[PDB]
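Heads up, the thing below is written out as structure tokens.
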Amino acid sequence: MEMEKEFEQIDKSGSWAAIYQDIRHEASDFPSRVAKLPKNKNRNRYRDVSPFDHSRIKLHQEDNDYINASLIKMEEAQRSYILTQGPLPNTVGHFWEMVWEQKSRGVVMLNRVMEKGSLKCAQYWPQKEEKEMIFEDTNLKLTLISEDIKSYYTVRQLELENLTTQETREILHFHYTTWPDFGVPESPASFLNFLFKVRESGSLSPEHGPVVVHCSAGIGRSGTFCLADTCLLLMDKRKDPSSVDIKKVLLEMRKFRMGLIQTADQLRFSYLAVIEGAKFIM
Ligand SMILES: O=C(O)c1ccc(-c2ccco2)s1
């Protein structure tokens, strides 16, 4: 396998940091003017992570249409993803408005609410069936329907009601709960198993709106998830699977959201996953 070769060459030469910096150097730079307006300062978790204006998701309201979320459209793979930050106390209602307006079936969460002893995102979904959440600012109701807790992830069935029209939809919550506080997982086996469960649900399929994916910033773990999915999909589509260039897919994705893959260890882990997941379809 070519990727596993380029892989062994970088490992033996210990040049992961050098590859990663070349990607950082070649990555696209587009304006983020709406993100930086003073009215939007409390809608942004991190000062240095912003959606580009050309690819930002717009909320359907006249007041303020701004959320820290981007549409990543992969033309050849025929996949779309919305990458977004972990919701803030004042953006939980915007988050669910976006899920509603964009017709998403699935939410993918790659972080714990608390990590390293700090809050990484708001408790944005209900933890008990009989204690539903109402978002008065966006006129939505969210109810926990069921919860399936496994060793590496939890799947939840949620009901989202538009209180304005009384339509309801089922949203699936896929929560990967075992990403370590520091570094990346030692094996990609549990991450690939999780990706295959999201795919099996129909959440990634063209009959729905784009899947919503987040971690804390929505660029690191979130980038790893959509890079691995797209590379595996291209490998099954192209006549020469060996032609799939992970660095080139990543730069394409970086035209839509800045900073995807935050460390050289995340880049190496992405290779391992696409290598392992491929070596499993073969
Ligand atoms: O370089 C090589 O030999 C390959 C890389 C990926 C492959 C594949 C085939 C089906 C799914 O992935 S073959």
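Positions of Cβ are set from backbone N, Cα and C atoms, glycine also.
Copied over from Swiss-Prot:
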type: MUTAGEN; residues: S50 to A or D; note: No phosphorylation
type: MUTAGEN; residues: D181 to A; note: Substrate-trapping mutant
type: BINDING; residues: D181, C215, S216, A217, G218, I219, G220, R221, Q262; note: substrate binding site
type: MUTAGEN; residues: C215 to S; note: Catalytically inactive mutant; abolishes sulfhydration
type: ACT_SITE; residues: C215; note: active site, phosphocysteine intermediate
Report task. For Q262 (substrate binding site), identify the closest of the mutagenesis positions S50, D181, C215, judging by Cα separation. Result -> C215
Query raised in the report: Cα-Cα separation of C215 (mutagenesis position) and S50 (mutagenesis position), in Å?
Result: 14
Report task. Could you measure between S216 (substrate binding site) and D181 (mutagenesis position) for me? Cα positions, answer in whole angstrom. Result -> 12
Query raised in the report: Fewest neighbouring Cβ atoms within 10 Å: which of the recorded positions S50, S216, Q262?
Result: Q262
Requested in this report: Indicate whether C215 (mutagenesis position) is helix, strand or coil by DSSP.
Outcome: coil
Query raised in the report: If you draw a 10 Å sphere on the Cβ of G218 (substrate binding site), how many other Cβ atoms land inside?
Result: 29
